[PDB]
2 protein chains.
Amino acid sequence: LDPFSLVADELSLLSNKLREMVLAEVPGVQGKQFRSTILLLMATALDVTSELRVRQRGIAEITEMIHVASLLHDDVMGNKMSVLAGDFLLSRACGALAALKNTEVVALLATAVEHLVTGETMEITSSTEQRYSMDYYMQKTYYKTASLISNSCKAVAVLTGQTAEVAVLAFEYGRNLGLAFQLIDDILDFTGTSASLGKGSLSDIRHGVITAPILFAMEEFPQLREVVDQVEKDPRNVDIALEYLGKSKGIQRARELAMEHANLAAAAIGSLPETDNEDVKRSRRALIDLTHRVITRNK
Amino acid sequence: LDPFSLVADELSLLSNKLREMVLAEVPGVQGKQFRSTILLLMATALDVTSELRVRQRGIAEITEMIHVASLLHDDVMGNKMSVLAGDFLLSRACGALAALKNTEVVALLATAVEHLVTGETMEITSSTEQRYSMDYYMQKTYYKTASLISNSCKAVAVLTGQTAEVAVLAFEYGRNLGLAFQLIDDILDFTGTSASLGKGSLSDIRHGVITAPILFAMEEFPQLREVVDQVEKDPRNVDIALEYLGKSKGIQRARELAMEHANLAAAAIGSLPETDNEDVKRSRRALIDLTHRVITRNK
């Protein structure tokens, strides 16, 4: 029915198991939902038992641990204790991972963490010319936002003993849905729920974070580049930038790019081995509908 | 002959393999020595092949990666890029670890990284009463300095398919030699190579880092505690503190504690299964002599 309500039970379990948080001290859930939901649906969308359901859920918890650990480090509660918390988290994720008794999966999330660093480094170590390139943008975007979801999707495949070919398909779904999700985010930051340019929260542009819509606008307005570079010397530069954006096809181009990607995801699901399991079919349908929802969301 | 020169070849290999550092950019070795040497000697001190020598060397490289990653995070090149480098390193260590095809070993270094965080947290989150306790001190000291070497030593055992009992012995050697090494460091920071109180570099006390010698001195001079708390308001408090230290048996007590520990290490080597391999014997002898050297070093 609804991609989420289809796996709402397996999600409740993870909300509960998050009660590991019961250590005495003497003296926004949409994010978690999206990633775990993908991983759970993906799990029931490959034909292979409650002992696997648990291993497969584990990947979901590991993914959220690695993720949170990513947020903390990004901040740098006080810098050093942010760093600690994050490392604590990474350690446990590495523990839980060894607990799944699979070396290939361990290798996959290791690589996920590596890409995440690579992407953060590209954000931090880019030349202006890199900062204004769509190619570099999409690359960094892959590493920073999509690698975690893709590699996780592969790990749910590998841990279910799927073909090496079906495994690149899980990956593909995750990579493309991931990119699409990020491109739609970039858009909503400008348009908000209101679907109106300017009524968005505008936190990216306000902080010198150049994204897809502006990058495409730069293609048709070379004047934009210098304006955006002073987007912190005077708020009015943000105003000016938005006017150029509104005269361009940037929001539009970014949305058509997101759609192309959500399609490649849907396509990957459509390339999966045929199956007669009415429950596998239903999962697969949920994965496809998810691609449509990433595109139409206003939040 | 000399614990080091006995494994100088296997060390050269690791110095070479550190040439992985050959990525084009278009446009103090005593530490490494001690840890790797222990891990290498330990490897040839358990009766079990060049395919193992390599796996066992891997643990040595992983240990140094995790370590360096520890130094970087401790600093928090610029905070965030310190954090990145460190995470990069952790990722690779987790990669190389999965490459060894052993889940138990993965679990061990995960726990090592966890203790390391725990120790850093104890340094950062201690109540004054904790800061002046020898018990808390030794605990934190274990986590922060010894857990990495012990867990690594266990991993060299586990990866050589030794008994679960011989494995706690490798661990024991590493834990105790580790603690002893740290206690001797604390001492040398006050006495320097000169073996004279005051001629040391004094960086711990100069920066409000209270260590074993001062902790034991506090036992016999309750006046010391407030003096040490103002060791940064006026340099002369460091002077004053050292006079109390010099009237106490603190340096002495810390050294007798280091010796007790280096002994428990030697003891663990002496508890290993008998063997007729003249090369295993020789390794074991090297591990024992190492315990004596940690105690007599002036650098």
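Chain A is numbered as in Swiss-Prot; shown residues: 82-108, 121-141, 156-183, 200-422, in order.
Header entry for method reads X-ray crystallography, 2.6 Å.
Cβ from N, Cα, C; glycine included.
What Swiss-Prot annotates here:
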type	residues	note
MUTAGEN	A:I173 to F	Shorter product chain length; when associated with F-236
MUTAGEN	A:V236 to F	Shorter product chain length; when associated with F-173
MUTAGEN	A:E252 to A	No effect; when associated with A-253; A-355 and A-356
MUTAGEN	A:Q253 to A	No effect; when associated with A-252; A-355 and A-356
MUTAGEN	A:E355 to A	No effect; when associated with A-252; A-253 and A-356
MUTAGEN	A:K356 to A	No effect; when associated with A-252; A-253 and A-355
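Separating A:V141 and A:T156 are 14 residues for which the deposited structure gives no model; the Cα atoms of the pair are 9 angstrom apart. Chain B lies within reach of A:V236, taking the mutagenesis positions A:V236, A:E252, A:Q253, A:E355 and requiring a CB-CB distance under 8 A. Checked against A:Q253 (mutagenesis position), the mutagenesis positions A:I173, A:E355, A:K356 differ in C-alpha distance, with A:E355 being the nearest. Other Cβ atoms within 10 Å of the Cβ of A:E355 (mutagenesis position), summed over all protein chains shown, number 12. Here 12 residues go unmodelled in the deposited structure, bounded by A:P108 on one side and A:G121 on the other; the Cα atoms of these bounding residues are 29 Å apart. Looking only at Cα atoms, A:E252 (mutagenesis position) sits nearest to A:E355 among the mutagenesis positions A:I173, A:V236, A:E355. Fewest other C-beta atoms within 10 Å: among the mutagenesis positions A:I173, A:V236, A:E252, A:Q253, that description fits A:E252.
A:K356 (mutagenesis position) has a Cβ environment of 8 other Cβ atoms inside 10 Å.
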